[PDB]
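The next block holds one structure in the form of structure tokens; read it before the comments.
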Amino acid sequence: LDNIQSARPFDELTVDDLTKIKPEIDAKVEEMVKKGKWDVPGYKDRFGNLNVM
Amino acid sequence: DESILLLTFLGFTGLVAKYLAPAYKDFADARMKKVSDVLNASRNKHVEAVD
Amino acid sequence: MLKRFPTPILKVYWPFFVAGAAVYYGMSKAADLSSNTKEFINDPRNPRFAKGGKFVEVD
Amino acid sequence: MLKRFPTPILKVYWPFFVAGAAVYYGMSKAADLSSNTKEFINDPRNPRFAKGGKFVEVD
Amino acid sequence: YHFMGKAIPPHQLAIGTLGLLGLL
Amino acid sequence: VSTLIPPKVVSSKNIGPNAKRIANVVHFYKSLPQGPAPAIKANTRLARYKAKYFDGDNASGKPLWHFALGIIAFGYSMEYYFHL
Amino acid sequence: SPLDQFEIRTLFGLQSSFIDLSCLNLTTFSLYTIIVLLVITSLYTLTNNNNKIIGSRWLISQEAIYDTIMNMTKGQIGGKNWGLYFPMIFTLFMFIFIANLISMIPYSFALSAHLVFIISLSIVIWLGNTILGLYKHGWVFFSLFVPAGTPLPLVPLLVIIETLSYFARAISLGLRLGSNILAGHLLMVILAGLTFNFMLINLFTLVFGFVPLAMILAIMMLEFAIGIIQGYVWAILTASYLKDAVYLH
Amino acid sequence: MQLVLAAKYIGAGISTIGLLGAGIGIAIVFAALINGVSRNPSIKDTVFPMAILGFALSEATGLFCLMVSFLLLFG
Amino acid sequence: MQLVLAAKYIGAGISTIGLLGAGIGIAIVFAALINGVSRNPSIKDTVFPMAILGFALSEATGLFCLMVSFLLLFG
Amino acid sequence: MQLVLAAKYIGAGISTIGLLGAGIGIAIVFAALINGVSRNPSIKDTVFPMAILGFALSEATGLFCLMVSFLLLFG
Amino acid sequence: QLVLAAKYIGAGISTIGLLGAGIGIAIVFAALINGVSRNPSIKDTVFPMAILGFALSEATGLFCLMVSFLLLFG
Amino acid sequence: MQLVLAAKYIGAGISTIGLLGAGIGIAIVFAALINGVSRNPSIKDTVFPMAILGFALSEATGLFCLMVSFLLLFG
Amino acid sequence: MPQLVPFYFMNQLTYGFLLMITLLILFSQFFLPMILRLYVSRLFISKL
């Protein structure tokens, strides 16, 4: 139960904190920009895009 | 001449702050609740299962 | 604050910039041709008066 | 380099500075009175044209 | 993919009309 | 564009039971526990402006009214100084 | 003169006699470009509370604009590489969207209603389509000028009045936006000028003089719609034009 | 200046004709609204804002021709 | 001056052409109302307020024309 | 010199008739939008960009005529 | 200079032809909307025909605008 | 010859009024084209060259109209 | 029209194109990917 032992500030977790704990996020975003894919695969299905139309 | 345009802009801001502001507040709060709810519940129910 | 990401903005958008330079040059010559007309040769805020010449004023 | 020495240059030279301010003000009004004459009302480098008004041009 | 007079099928034909009206 | 599509797909899928376990506990151990390093405020003459209007639960649209009043005042001063 | 609201006045000033340095100097147009840049900077810098994941209520706005322009340029150019032209299709939006809300503020000034800048921006985008099309597709770029399977004896007519519509595209895209913003602002100022002199005659007119005020309020309600819709229509036509220039039909 | 002020009145007369576009226009929008409600009475709160939007966007083209008449009368 | 005044009468004559837009349009609205009741009669009470709304908004663009006509008569 | 400004204002009056070709334009576009949404309620999010596209990309031809009117009036 | 004033009347009258162009673009996109709404799987098939017909109709409204520009500037 | 030279430009202006018929006509042709392909997807290869045929055949009237405009403007 | 034809053409166009190149570099390198970092982070916590 080490997962619950470290407590959970997901309402206030910083994206800089994720970049610090995961450079994989920074590398994936950087290569995803370099190739040009502004789409995020599998985002739209569980999270509503909230485009006007 | 432009003061009547100022007065109508005041009335426009009154209409916005009476009607559009709480509607957008409710919309943004519902979307915020959906974001925080799914983002919390998925990680919670996945981390609780931790052969 | 903000982490700058090196996005490719030159090996994609070069004809836009070349067109921008061309329209810049063509509008420079258009402005110089329009600033010497009969209507606008005595408007004192044109940049002719700040260097040398003064008041053709024959129309 | 140079060591600054605090020489008294204000409790000695005050009427020179008061006279300087007075001549500054009087030459300001003299310049404003001279910049509206018949000879110099159409010289385009006067500071009238940079703010608002344009070309009385009735002589 | 046109076929004019059973010849080689022409490319798109668009440049020749512009070239004809250019020299006028 | 097939390769690009594959790259995006791979990123979504990623790479690599144990594949979830040595992901999630290794992610969780340096997740800072109590919302640590909070830094709820500061003093830079705009962070106090950002906290009162723009941050988490305040979030209100009054700065649009501040901004509109600013342009109204500035444009009226300029119009009065030039034409009136 | 109801059109005095578009006067350009110089403020900070700079001149010389060696070189014409009068091109760059802080001016009403220039100061409102500085204001547009600082607003667009303000919509993303201090919007994000301390780089939080949850994305506070201000960031939902700049979330929705991003998503409604991603899902718009994915449905237009939609090929192997659509995202390479996505920053331009977004920054053509946000300039026109912010510069037509700033212009609604009463004592303010329309950047968009200057035909010389917007027509110039349109000609820049048109030449940047033709040069990009020629570079990417050689001499067969002119295959854009024949529609589909058509009978050959009427192809050159359908080439001439296709190319005429191809370089009307240079000024039409700009002059649409210029005409909408200019006509809207000139309409509001002229109706304000008429209702002002309506309310200075005998005191019976300030009684029940609420209906022309309500008509001006209704036109101001209409004017946000005609200002945001043009900011969208610019970004849909210069997505369709990149579809034509990048992909040959 | 009698000729140019006589021409102003004729120009304000000519710039009235463009209102017939809006007069037919608002009607075509609301006629389609009625014929759409009669085919399906459940889509009212989806369709009717689009009818109000088309009303506004055609009334704008009407007022763009009215303002030229208001310029030629006075300004 | 007769030359200005006569032209004002001519412009007042010219202006009223735009009212045919409203004349066609009000009738288009009521005709779609008639064709809508004949398909479904139980929707008349819902639809008829928007029919009289369309009558009013189409009469508006005819009375702007009539306003310009009277301003080129008595002003 | 009066003739130039007189015919200038007359031509500026003439060059606003083309807005009746835009009022009816916006009308027919939103009319087809209403009739298309009413007969198929799941097509709105596909047909709405074509509606906005056709709307403004049809007005543009009335706004060209209004710019000819502005270049006559003020240029 | 009667001709300098009478070219402005011609530039005004020659702008009336856009009346057809606006109604034309409306009828084209109206038929496009009806065709998509009846058959939902025809948009990518018939949409270039709509863009083609729009381009042709504008150019044949644009003839009047270029004649107006020749009268006003030439 | 100032009167005849002015009537050149007036006639060149009034000449292109009838050119709006081609702008409506191309639209009606392509409107029926979209409306016909919308029913039958498999009739495209017959109807589309017939559509461009009707396009050019209706285009000929507007081109003759513009031709008379250029004849009055250039001779 | 008198107001949109001054001498200020090069002024208008100079600050306009400076703002366009500014917003282009500025949007593309800074502000669009700071939204996309939020996207990839939300999806990465979602996949876990």
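Residue numbering for chain G follows Swiss-Prot; the residues present correspond to positions 11-259, in that order.
According to its header, the structure was obtained by electron microscopy, 3.6 Å.
Cβ coordinates are placed from backbone N, Cα and C, and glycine is handled just like the others.
Here Swiss-Prot describes G:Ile171 to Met as a natural variant; the accompanying note says: In strain: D273-10B/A1. DSSP classifies G:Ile171 (variant position) as helix under the three-state reduction.
Neighbour density for G:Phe177 (variant position): within 10 A of its CB lie 12 other CB atoms from the protein chains shown. Quoted from Swiss-Prot, the note on natural variant G:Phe177 to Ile is: In strain: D273-10B/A1.
According to Swiss-Prot, the natural variant G:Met231 to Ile carries the following note: In strain: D273-10B/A1. Taking the Cβ of G:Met231 (variant position) as centre and 10 Å as the limit, one finds 13 other Cβ atoms among all the protein chains shown.
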Surrounding CB atoms that lie within 10 Å of the CB of G:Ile171 (variant position), all protein chains: 19
Cα-Cα separation of G:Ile171 (variant position) and G:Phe177 (variant position), in Å? 10
Rounded to the nearest angstrom, how far is the Cα of G:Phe177 (variant position) from the Cα of G:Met231 (variant position)? 35
DSSP on G:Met231 (variant position), three-state: which is it? helix
